[PDB]
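Participant: My questions will all concern the structure given below.
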Amino acid sequence: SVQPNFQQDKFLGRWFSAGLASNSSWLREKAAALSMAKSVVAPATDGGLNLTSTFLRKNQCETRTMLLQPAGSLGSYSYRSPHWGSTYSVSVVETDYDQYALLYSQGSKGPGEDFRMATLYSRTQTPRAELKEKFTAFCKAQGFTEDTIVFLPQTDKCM
């Protein structure tokens, strides 16, 4: 479930949100109309992570921050969303720290319990073929179909 021997300090820093797969068509569609700028992973006071995402929305730069509280094994987190009335499990399932990370999220409480999402984070804004295939292979193994896998538009604005 989690990356074996996960070391949080090496997962810190700048990542690019390069791909996502979800069983929510709404989320996929909304995300694709955004243009992703950098994400930043920083240490949180609670021992977990602050995940800060920057993106273009209708030509405006927007930033959103999510607190990833430590959940179970190292590399697993919980995200509580008052708006969605739900809590989500967020796990770093595989990473080499210096090129890519694969994240998997699903609801653990509330109406969001059926929500599922896989995320490709890349240290480079354009991940090479090997990294894209690691992501698609993971998505397929997890039951995401081809048309639910989205490579996300990027932008060099907002930074």
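So for chain A, numbering is Swiss-Prot's, and the shown residues are 29-187, in order.
Backbone N, Cα and C define each Cβ position, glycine as well.
According to Swiss-Prot, the protein carries these features:
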- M64 to A: Reduces enzyme activity almost ten-fold (MUTAGEN)
- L79 to A: Reduces enzyme activity over ten-fold (MUTAGEN)
- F83 to A: Reduces enzyme activity about five-fold (MUTAGEN)
- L131 to A: Reduces enzyme activity almost ten-fold (MUTAGEN)
- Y149 to A: Increases enzyme activity about two-fold (MUTAGEN)
Participant: Run through the Cβ atoms and count how many others sit within 10 Å of the one on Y149 (mutagenesis position).
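Facilitator: Neighbour count, Cβ to Cβ under the 10 Å cut-off: 24.
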Participant: Could you tell me the C-alpha distance between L131 (mutagenesis position) and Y149 (mutagenesis position) in angstrom, no decimals?
Facilitator: 8
Participant: Which whole-number value in Å describes the distance between the Cα atoms of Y149 (mutagenesis position) and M64 (mutagenesis position)?
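Facilitator: Spelling it out, the Cα of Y149 (mutagenesis position) and the Cα of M64 (mutagenesis position) are 11 Å apart.
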Participant: For a quick check of packing: other C-beta atoms within 10 Å of the C-beta of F83 (mutagenesis position), how many?
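Facilitator: There are 23 such Cβ atoms around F83 (mutagenesis position).
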Participant: Give the distance between the Cα atoms of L79 (mutagenesis position) and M64 (mutagenesis position), rounded to the nearest whole Å.
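Facilitator: Cα-Cα distance, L79 (mutagenesis position) to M64 (mutagenesis position): 14 Å.
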